[PDB]
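A.B. asks: Once you've had a glance at the structure underneath, I'll fire off some questions.
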Amino acid sequence: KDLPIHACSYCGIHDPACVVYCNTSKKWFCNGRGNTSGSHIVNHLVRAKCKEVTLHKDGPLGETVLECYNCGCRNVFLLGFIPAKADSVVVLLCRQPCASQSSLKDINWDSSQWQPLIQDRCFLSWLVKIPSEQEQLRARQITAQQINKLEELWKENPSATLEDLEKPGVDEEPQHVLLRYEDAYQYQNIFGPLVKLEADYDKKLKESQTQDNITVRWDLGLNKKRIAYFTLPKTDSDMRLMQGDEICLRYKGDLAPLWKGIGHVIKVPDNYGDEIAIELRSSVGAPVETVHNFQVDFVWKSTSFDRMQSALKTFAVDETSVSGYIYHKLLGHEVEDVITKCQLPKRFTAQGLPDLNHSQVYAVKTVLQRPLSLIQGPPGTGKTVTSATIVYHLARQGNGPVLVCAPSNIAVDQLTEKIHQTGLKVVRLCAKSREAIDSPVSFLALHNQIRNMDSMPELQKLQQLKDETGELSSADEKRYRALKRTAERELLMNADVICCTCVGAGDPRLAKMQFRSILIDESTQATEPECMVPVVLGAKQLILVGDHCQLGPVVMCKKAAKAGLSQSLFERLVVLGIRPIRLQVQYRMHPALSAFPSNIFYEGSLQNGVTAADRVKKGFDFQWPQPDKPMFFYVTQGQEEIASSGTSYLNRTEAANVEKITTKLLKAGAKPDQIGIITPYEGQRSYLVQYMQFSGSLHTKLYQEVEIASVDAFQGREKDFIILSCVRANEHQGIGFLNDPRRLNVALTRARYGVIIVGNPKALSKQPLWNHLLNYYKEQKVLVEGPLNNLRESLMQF
RNA sequence: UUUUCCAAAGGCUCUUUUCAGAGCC
Ligand SMILES: [Zn+2]
Ligand SMILES: [Zn+2]
Ligand SMILES: [Zn+2]
C-alpha cells in the first residue's frame, strides 16, 4: 500500500538491505536490476550526477557512510573493499592516491586485491543484497526511457511521480532536422531553437565551476603581463580549464583591498607541468603581493552562439549573403549543374610545395571547375598539401581575398603554415583571448603584424605605452582604436589570403567584407551552423574538405543530438545527392595496417603510397607474432569499472598490460615520444596517467615522455607506434559509443608504424564491426594472449 | 541493450545626438 520512507523512486521495493539513500537527491532507490541492464540506484547516480551514498538503517552493515579510511572521499565510484587477512572486517579505501598514502598501513591490508565497490552497474551483494528476481519482477516494472524522462522531471522539479509522466504529456520536442528545405526563413526557424538549447545547456553545465582559497605565484611581465600560476586542488576534478576562456579573479581576503579582475587562460595542464597559468587584462591594481586566499571563477560567454544566430538570421534575411546557386543547393532544391568559368593553370603544382599525385591533381582540376565541391579526405592522404594547392590557385585567380576557416586552431595553424610555405601573403586572424598564445605561426598573426607594422610609428608608440602602463585617456583610447581599425582594414584589404576559425569569421573586424572563395576545412568536425557562419559573408565559390568516416562534431545537449544537430554540413551535402571526390592514395601507414580499414570503410579504394621497407623503424628489435606484420591484438580478461566522473570507464588489468607492453617497447629501442596511448574513455586516460606517473617501474621521466589522450584529442596528431585500450568489457551491457564506426576509423588510422590493440574479444564480438575486426585479425593469426615473452595464438573464435 | 559521455570554440554594451553619440574589456 503506502510506500515506506525507504522506498525506491522507480519501483518502491522495500527491504532492509535493498534500499540505498542518496544525500544529494534525498531519495531511496533499489539495487534490483529490473528490466534495464543496470540497477535502479546506479542509474539514478549516473543520471543525476550524485556522488553521495548512505546505507539503510537495517542491513549487514546498518547505518553507514561509505567514506575512505585515508581521505574520506564521498564519491562511491572511487571506494573499494579489502578483506582482512585475519578476520572478515573489510577495509574501505580509495583507489588512488589513498592506496599509497594510507595512514593505517595495515599488515593485513594490500592494495593489489583492491576491487571497486560497484560491479556490473550494481552494488555488491554483501554490501547491499540484490533483490530477488521474483519480487523484482512481480512489483512495478519501469523501462529505461520513462526512467530517463522521470529523472529529467525530477531534475527540473523535485516533485514528480509516475502519473506526472503521462497525464501532463509535456512534449515540446524540438523540430527534427530535415534534409530538404524550401526557404531560408524555414532554415532559421528550425535551427534557432537547437542553437539556443545548446547554448543554454553549455551555460548550465559550465557556470557551476568555481574555486576558493588558492595560492598564486603571481609573476609579472614587461609588456603588462600579469601572469598568475595556480593549481586546481583536484577536488572538483574539472577539466573545463581551457585556452581562450575567461576567468574572473576575486580577492576577498583582508590582506589587500578587495579586487575583481578579468583574464584569460594562457597555459593548461601539460606533461608533468600542471600549474595552470592565466593572463590578466586588468590594470596594475591587481594584488601582486598577496598569494593565498585567492578566489577564482569561470563565467560562461555567449559570443560563439550569438555569432551562429547572427549568421542564421543574415542568411534568412539577406539574398546577397550567398550566391543563388549555393543558396538553392544548400536548401536541397534540384537545379542544373553550373561550371565556373575560371582559367585553369597549366601546372597544378604549388611553388615550394611537394608535387601532387594523379589523384590529387584530378581532385584539384575537378574542384576548380565547380562552384560547390566536396572532398572526402581519408587519413594520411596529405589533405593539407591539396588545400594549399587550392588556395594557391584561388589567389592566382585574383578574385579578391580568399577565406580559410577550420573548427580547430591547430588545423588553422597547419593550413596557414602550409600556404605560407609557398611564399604567398597570408594574414591569420586570432581572437583577443588567443592573442597572447604562442604559436609557430604567431609571427603571421594580425595583432603581431600590427605590432611589427612600422609605416605609422605613433601607433607603435601608443602600443608600447599601453604595454608599459594602464589605460590611457578617453581621447587617447579613441585615437588608438581608430588607428588600429584603420591599420587592420588596410592589412586585410592588402592581404590575399585570410585564415581564421569558422566561428572566428563572425568577428566584427572581419565583417563588412565580401569573399568570392571559401575553403572550409575539417567540416566533418563542426556543427552545421558552425560551418555556415563563414559562408554568409558573400560566398560564391565554396569548397568543403573533410571525411564523414573520420568523426563527427560533438554536441552536448541530448535533445539537440536527438533532433539531429550532431549531423555535419558535409553529411547533409553527401546525403543530398552530391558524390564527394576522394583521394585514392596516402602515405601514413605500412601496408599491413592500412589494408583493413581501406577494405572495410573505403570499399577497397585506398592505395598504399609507401612500401613495407619504408615503414620500418631502424634500431627497433621488438619481437612480433608475425615478423612481416607489426601489429597484434592482446587479449585481456579484465572487468570494466566506473570512473570518478561517474560516466566513464576504466580497467586495471588492461592498464597493467599497457604498462607491460610500453615497457617492452622502450626496451626495444623505440623513442619515448613515439609511444602513444589512446583510449576512448577519459576515466581510463586519467587512470593510466596516474598509474604511469606515480608508480613507474622503469625511469619515471621515461614513462613521463609518452603521452595519453582521448580519441579526438589524438586524432589531429600522427605518431609512429600507438597502443589502444578499448576499456569496455561487460557481459550484460553494451560497448557504448564504440559501435560508432568513425572512432574505429580514426583509431586504426592514427598510427604510422604499429598498432597494439588491448581489449576483451568476448565482449567486443557482439557488435558486428568488432566481430569483423576479430575475424580479420584471427585470419592474419595475430590474436595473441598470455605472457609477453611467451606469445600464444588465441583459440577463441568469433 | 539504453542512446551515447566524447572534442573544439570564443569581447562589446548603452542611449533616440540613430545619418549619430556615449562608455567598458
Ligand atoms: Zn526500484
Ligand atoms: Zn541523488
Ligand atoms: Zn580516499
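Residue numbering in chain A adheres to Swiss-Prot, whereby the residues present occupy positions 116-352, 364-924 in order.
How was it done? The header gives electron microscopy, 3.6 Å.
The backbone N, Cα and C atoms fix where each Cβ goes, and this holds for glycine too.
From Swiss-Prot, for reference:
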- A:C123, A:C126, A:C145, A:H155: Zn(2+) 1 binding site (BINDING)
- A:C137, A:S140, A:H159, A:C165: Zn(2+) 2 binding site (BINDING)
- A:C183, A:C186, A:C209, A:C213: Zn(2+) 3 binding site (BINDING)
- A:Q486, A:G506, A:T507, A:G508, A:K509, A:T510, A:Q676, A:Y713, A:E844: ATP binding site (BINDING)
- A:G508 to E: Decreases interaction with DHX34; when associated with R-506 (MUTAGEN)
- A:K509 to A: Inhibits histone mRNA degradation, ATPase activity and ATP binding. No effect on interaction with DHX34 (MUTAGEN)
- A:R615 to A: Impairs RNA binding (MUTAGEN)
- A:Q676 to A: Impairs ATPase activity, no effect on ATP binding (MUTAGEN)
- A:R843 to C: Abolishes NMD (MUTAGEN)
- A:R843 to A: Inhibits histone mRNA degradation (MUTAGEN)
- A:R876 to A: Impairs ATPase activity and ATP binding (MUTAGEN)
A.B. asks: Find the shortest Cα-Cα separation between A:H159 (Zn(2+) 2 binding site) and the recorded positions A:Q486, A:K509, A:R615, A:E844, A:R876, and name the residue that gives it.
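C.D. replies: The smallest Cα gap between A:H159 (Zn(2+) 2 binding site) and any of the recorded positions is with A:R876.
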A.B. asks: Could you measure between A:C209 (Zn(2+) 3 binding site) and A:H155 (Zn(2+) 1 binding site) for me? Cα positions, answer in whole angstrom.
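C.D. replies: A:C209 (Zn(2+) 3 binding site) to A:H155 (Zn(2+) 1 binding site), Cα-Cα distance: 24 Å.
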A.B. asks: Just give me the nearest neighbour of A:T507 (ATP binding site) among the recorded positions A:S140, A:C165, A:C213, A:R615, A:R876, Cα to Cα.
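C.D. replies: Nearest listed residue in space: A:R876.
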A.B. asks: List the recorded positions among A:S140, A:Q486, A:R615 whose C-alpha is within 10 Å of the C-alpha of A:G508 (mutagenesis position), in sequence order, or say none.
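C.D. replies: Within 10 Å of A:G508 (mutagenesis position): A:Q486.
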A.B. asks: List nothing but the one residue from A:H159, A:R876 whose Cβ has the fewest other Cβ atoms within 10 Å; the candidates are the recorded positions.
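C.D. replies: With the recorded positions A:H159, A:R876, fewest surrounding Cβ atoms within 10 Å: A:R876.
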A.B. asks: State the Cα to Cα distance, in Å, between A:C145 (Zn(2+) 1 binding site) and A:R843 (mutagenesis position), rounded to an integer.
C.D. replies: 45
A.B. asks: Distance between A:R843 (mutagenesis position) and A:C126 (Zn(2+) 1 binding site) at the Cα atoms, whole Å?
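C.D. replies: The Cα atom of A:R843 (mutagenesis position) is 48 Å away from the Cα atom of A:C126 (Zn(2+) 1 binding site).
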A.B. asks: Pick from A:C186, A:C213: which of these binding-site residues has the biggest number of other Cβ atoms within 10 Å of its Cβ?
C.D. replies: A:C213
A.B. asks: Using CB under 6 Å from any atom of ligand 1, narrow the binding-site residues A:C123, A:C126, A:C137, A:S140, A:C145, A:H155 to the ones that qualify.
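C.D. replies: Checked binding-site residues vs ligand 1; flagged A:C123, A:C126, A:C145, A:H155.
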A.B. asks: Ranked by the number of other Cβ atoms within 10 Å of their own Cβ, which of the binding-site residues A:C126, A:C137, A:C145, A:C183 ranks first?
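C.D. replies: Its Cβ has the most other Cβ atoms within 10 Å: A:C145.
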A.B. asks: Given a separation of at least six residues and a C-beta threshold under 8 Å, show me what packs close to A:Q486 (ATP binding site) in the same chain.
C.D. replies: A:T507, A:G508, A:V511, A:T512, A:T515, A:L709, A:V711
A.B. asks: Measure from the CA atom of A:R876 (mutagenesis position) to the CA atom of A:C213 (Zn(2+) 3 binding site) and give the result in Å, rounded to a whole number.
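C.D. replies: Counting only the Cα atoms, the answer is 35 Å.
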A.B. asks: With the cut-off set at 10 Å between Cβ atoms, which of these recorded positions ends up with the most neighbours? Options: A:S140, A:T507, A:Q676.
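C.D. replies: Counting Cβ neighbours within 10 Å, the top one is A:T507.
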